[PDB]
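Notes to accompany the following structure.
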2 protein chains.
Amino acid sequence: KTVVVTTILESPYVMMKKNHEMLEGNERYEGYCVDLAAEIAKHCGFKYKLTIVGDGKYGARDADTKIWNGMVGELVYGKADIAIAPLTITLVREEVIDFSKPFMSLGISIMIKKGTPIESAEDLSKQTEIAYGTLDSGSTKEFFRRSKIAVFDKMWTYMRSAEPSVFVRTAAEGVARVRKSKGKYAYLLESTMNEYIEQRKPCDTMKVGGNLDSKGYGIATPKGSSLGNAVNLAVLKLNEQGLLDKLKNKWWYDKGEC
Amino acid sequence: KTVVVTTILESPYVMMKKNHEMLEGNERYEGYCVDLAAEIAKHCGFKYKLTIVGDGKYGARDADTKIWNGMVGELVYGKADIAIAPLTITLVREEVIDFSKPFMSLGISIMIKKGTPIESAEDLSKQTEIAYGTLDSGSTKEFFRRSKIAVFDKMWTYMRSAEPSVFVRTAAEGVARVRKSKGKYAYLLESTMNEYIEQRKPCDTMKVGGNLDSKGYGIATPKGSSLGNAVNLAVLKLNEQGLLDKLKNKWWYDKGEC
Ligand SMILES: N[C@@H](CCC(=O)O)C(=O)O
Ligand SMILES: N[C@@H](CCC(=O)O)C(=O)O
């Protein structure tokens, strides 16, 4: 059986190549997770098809209907065999799907337009001139929704009722909104993505403050899938061989424009 | 059944309390992993006994006899039910025991006495005046032994044949050897431990350079143990609630003397 890989368009993990219109199948895409999929496939000995998640989302469970969306839902409902993506390992996801040991570490962070008078999450929470938000249907939004920490709770109370809406549908929309809002929008996103964009044209954004948490992305499979074991071993081996570090360098530091 | 916890004496993870001679059972010990054991036990609903690993080691497999020593061996040979320790998740360990998702991130790093003319691993490898080494029977030594990276391979060729021996039996011996050798010994140890000691009296050591790798410590159980699932969920929950971050702060930043 050809392994159906679910993944998500997200720089520098999975990106349409320049001439994608003329390209076929897996060849349409490039990035860290494109390279990683190839290495995992080589180590586990499977053939695979990269497919972009149908709804464009990471994964969240609707509070009323209890249905999972995003790449999580594709795995839960048997629409994909494996997810190879910047997908955050979280408790509520761990309950419904299997995860590899992490292939990359990150924490939630703040992106500002250069020159925005904000140095921390505490600064954000203590003012209203600079709007701030996050991604729909992902781990960063859930973090704020669930936080009992005073500063993060204050931020969520603001965010969930802010008008016009402070939430975005894709990280790319979040980044454009920081860029275009002249310092009146700050975006809460994972350090990995924040640090990537800080090194890309037009070099107009920066990460401020430390990370708000510490977590990891894992390769995900349906609960109890036979692929799980081999893939976990593959990630550990690829880490230990220095390949994950070589890929990080390829897609972040070598992609630097600033 | 009372859960037999194997762990290792290592600051600030597990340490004899000041008045330990007069103290009984679990009360003899304090530290990050002492606190963490208590939280995991509370979430999983078990009673437990902390025991210090009989041989004082993390875990390695003898190349001739193929026997596992350290906390890894206690789990493999059925002498402990769970290991709660700064135990590095590695491929060869993953093959023989179960690991939680990580509870802490780290990478191998260099400790120097203040003022030692060394800024990196490349600096170390390109000279012989300053001896350097690492811990027996742990992941840092294995990293060098297995490295195909030129700089790390050069370091290992030096280390494995250096006289007098550059290896130490405990990290505490490694740290004392840096302190006493007047800048002629540098110690290769995990960033977590290096950063702890940098903030302790007599404030005479420092971490130089970036980390050489990126990995994680996991709670370990015998392969297929029924405890595994609950403990993994507990670690993810404790991370998400901010408790792991609160413990890090308790045992590192609040323990600061420098
Ligand atoms: N990695 C996140 C998506 C990005 C975000 O939430 O900021 C997730 O898996 O949900
Ligand atoms: N955490 C390491 C021990 C310390 C070291 O090797 O530097 C291990 O699990 O083997």
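Residue 1 is the first one shown; counting continues down the chain.
Structure method, as recorded: X-ray crystallography, 2.0 Å.
The backbone N, Cα and C atoms fix where each Cβ goes, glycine too.
Annotated L-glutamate binding site per Swiss-Prot: A:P86, A:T88, A:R93, A:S139, A:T140, A:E190, in sequence order. DSSP assigns A:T140 (L-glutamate binding site) to a helix. A simple way to gauge crowding: the CB of A:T140 (L-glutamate binding site) has 24 other CB atoms within 10 angstroms, across all the protein chains here.
Recorded in Swiss-Prot as a mutagenesis result, A:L91 to Y (Swiss-Prot position 504) carries the remark: Promotes dimerization. Strongly reduced desensitization. For A:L91 (mutagenesis position), no same-chain residue lying six or more positions away in sequence has a CB closer than 8 A to its CB.
Sequence-distant neighbours of A:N239 (mutagenesis position) (same chain, 6+ residues apart, CB-CB distance under 8 A): A:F103, A:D245. According to DSSP, A:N239 (mutagenesis position) sits within a helical segment. Here the residue is the original one, while Swiss-Prot reports the published mutagenesis A:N239 to D (Swiss-Prot position 775) with the comment Increases rate of desensitization.
A simple way to gauge crowding: the CB of A:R93 (L-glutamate binding site) has 26 other CB atoms within 10 angstroms, across all the protein chains here. The L-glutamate site is set by A:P86, A:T88, A:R93, A:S139, A:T140, A:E190; from the centre of their CB atoms, other residues of the chain with a CB within 8 Å are A:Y58, A:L87, A:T90, A:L106, A:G138, A:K215, A:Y217.
In this entry, A:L91 stand out among the recorded positions A:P86, A:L91, A:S139, A:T140 as having a C-beta under 8 A from a C-beta of chain B. Long-range Cβ proximity for A:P86 (L-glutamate binding site), meaning a same-chain Cβ under 8 A and a gap of 6 or more residues, is found for A:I8, A:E10, A:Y13, A:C33, A:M104, A:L106, A:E190, A:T192, A:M193, A:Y217. Counting every protein chain shown, the Cβ of A:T88 (L-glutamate binding site) has 23 other Cβ atoms within 10 Å. Only A:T88 of the recorded positions listed as A:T88, A:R93, A:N239 bring a Cβ under 6 Å of any atom of ligand 1; the order follows the sequence. Other C-beta atoms found within 10 angstroms of the C-beta of A:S139 (L-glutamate binding site) number 25, with every protein chain shown included.
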